[PDB]
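Have a look at the structure below, then the notes.
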Amino acid sequence: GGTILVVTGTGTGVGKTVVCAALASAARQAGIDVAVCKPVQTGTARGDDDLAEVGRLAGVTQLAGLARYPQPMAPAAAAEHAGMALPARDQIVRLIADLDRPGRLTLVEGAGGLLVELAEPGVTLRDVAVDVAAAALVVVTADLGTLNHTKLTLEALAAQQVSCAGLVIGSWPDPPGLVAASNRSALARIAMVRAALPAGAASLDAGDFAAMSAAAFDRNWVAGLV
Amino acid sequence: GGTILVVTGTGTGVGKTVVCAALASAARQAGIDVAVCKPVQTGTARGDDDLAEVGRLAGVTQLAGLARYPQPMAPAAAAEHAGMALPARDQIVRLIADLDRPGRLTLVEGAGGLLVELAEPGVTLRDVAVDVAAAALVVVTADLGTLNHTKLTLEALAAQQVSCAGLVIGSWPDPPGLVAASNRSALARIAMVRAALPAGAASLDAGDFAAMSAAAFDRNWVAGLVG
Ligand SMILES: Nc1ccn([C@H]2C[C@H](O)[C@@H](COP(=O)(O)OP(=O)(O)O)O2)c(=O)n1
Ligand SMILES: Nc1ccn([C@H]2C[C@H](O)[C@@H](COP(=O)(O)OP(=O)(O)O)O2)c(=O)n1
Ligand SMILES: [Mg+2]
């Protein structure tokens, strides 16, 4: 097998999808084959489609998913609203393992946070990471509260021996502001800050997004994910 | 001793201070002597003063602070900005142990989340709760993301054997939207939900706030918090 990473966030709207696209785009420019899997997608009625973002922004074509619910709620609530069940644990783990292959970087994007229910009954992206022996990239904010949330997610990961592959500041404000700059320094004291992605990068076209992504990550670290 | 409760939250601005005032008010109405302490206060140069607000809202007079920093940042960054030190771990425990007394409910409000650094090195409100053998009342939102934050916070508490006293939904909207309602039912399955304080409770006057506090909690739970 190759390399599998779960891309998780300290919360909702922290930039997980932009970070999947940014790391995919950088790995692709490093000559690395990339797949992104998003097992469960919500908010389809208003048009949320995270795989399509990665496709447009990064150019990934191996884009794999299992379920789509209309309501903009957490998976289990959106499923109950529609009157249908979440996918099974086995579907998710086997899908990801089939995507995985030597030389390929496989990114798994969950929904919202580390401990939200992804599959019936009560299986989370942490459970999925355990099952596929994946490491975890943690997307954080740079705003007030992020040190607590980061440390909480990092403890949850270690408790199930899910290795932390680093942090990414999903959105970096312009201009920074005194909270953000202080938090960037403090985040780097509790784990590796792999990138801070400029605010608004999701509006970029494919070429500008590729340029941004190539600069946003250290060259050696990406190539070494393998 | 009496009963010590640390009041912590899933994030900043979730209503820890309103909850302290509200639980204090309900305990006071039950005849229970209440003390509220705030070991680390930041933002004082914009008027941030949680003890003073608990006093305004619930009439609590036994209020105890220790560290105060001007800038509205995490305690560690607010100290650095002012050229001051964080308190030592034993200074926080002394502040709480001096208030602890039989028949008294002593509330300890944290500083913006359970693992925020309160003392050096990396000492948190969770360590303090271990030191004073307090349980933790966890204040949460009803908006999306609360289930993840709540479970991460509850796992962190169990990891150091700090008992969870239950959940308080800090701000409860009227009317409740679909997500709030779904989160509330799901939070109830994660731990006991002790209260869901109506949004905008900070604008109630002393009478209305105290009536809201009486209704907000189960009297049997309040009265059972301390003999
Ligand atoms: N560097 C960034 C990060 C997020 N954004 C935008 C993109 C979206 O509109 C919001 C939230 O980002 P995103 O959809 O990736 O958040 P989650 O996948 O839910 O974690 O912020 C951006 O434009 N530039
Ligand atoms: N049930 C509630 C909860 C919060 N508020 C107001 C009061 C404040 O202006 C903000 C934040 O609440 P609070 O100061 O207690 O938040 P934290 O102590 O930082 O957790 O919301 C309210 O009016 N009614
Ligand atoms: Mg407060």
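These residue numbers are counts, starting from 1, taken along the chain as shown.
Determined by X-ray crystallography, 2.0 Å, according to the entry header.
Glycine too: its Cβ is placed from the backbone N, Cα and C atoms.
What Swiss-Prot lists as active site is A:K38. A:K38 (active site): 26 other CB atoms within 10 A of its CB, across all protein chains.
For A:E109 (Mg(2+) binding site), the same-chain residues lying six or more positions away in sequence with a CB closer than 8 A to its CB are A:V6, A:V7, A:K16, A:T17, A:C20, A:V36, A:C37, A:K38, A:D50. For the recorded site, A:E109 (Mg(2+) binding site), the DSSP three-state label reads strand. The Mg(2+) binding site feature in Swiss-Prot is assigned to A:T17, A:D50, A:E109.
Sequence annotations record features per position, and here Swiss-Prot assigns substrate binding site to A:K38, A:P39, A:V40, A:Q41, A:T42, A:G145, A:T146, A:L147, A:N148. Counting only residues at least six positions away in the same chain, the Cβ atoms of A:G65, A:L66, A:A67, A:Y69, A:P75, A:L86, A:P87, A:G110, A:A111, A:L118, A:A119 sit under 8 Å from the Cβ of A:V40 (substrate binding site).
In the three-state DSSP scheme, A:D50 (Mg(2+) binding site) is classed as helix. Marked as ATP binding site by Swiss-Prot on the basis of sequence analysis: A:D50.
When Cβ atoms from all protein chains are considered, those within 10 Å of A:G170 (mutagenesis position) total 27, not counting its own. According to Swiss-Prot, the mutagenesis experiment A:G170 to N (Swiss-Prot position 169) carries this note: Decreases affinity for NaHCO(3) 3-fold, for CTP 1.8-fold and for GTP 3.8-fold.
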Cβ within less than 8 Å of chain B, restricted to recorded positions A:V40, A:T42, A:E109, A:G170, yields none
With neighbours defined as other CB atoms within 10 A, the best-packed of the binding-site residues A:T17, A:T42, A:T146, A:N148 is A:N148
Around the Cβ of A:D50 (Mg(2+) binding site), other Cβ atoms found within 10 Å total 21
Taking only the CA atoms, the spacing between A:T42 (substrate binding site) and A:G170 (mutagenesis position), expressed in whole angstrom, is 20
Hits among A:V40, A:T146, A:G170, i.e. recorded positions with CB under 6 Å from ligand 1, come out as A:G170
Residues lining the Mg(2+) site besides A:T17, A:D50, A:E109 (CB within 8 A of their CB center) are A:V7, A:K16, A:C20, A:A21, A:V36, A:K38, A:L51, A:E53, A:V54
Simplified to three states, DSSP reports A:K38 (active site) as coil
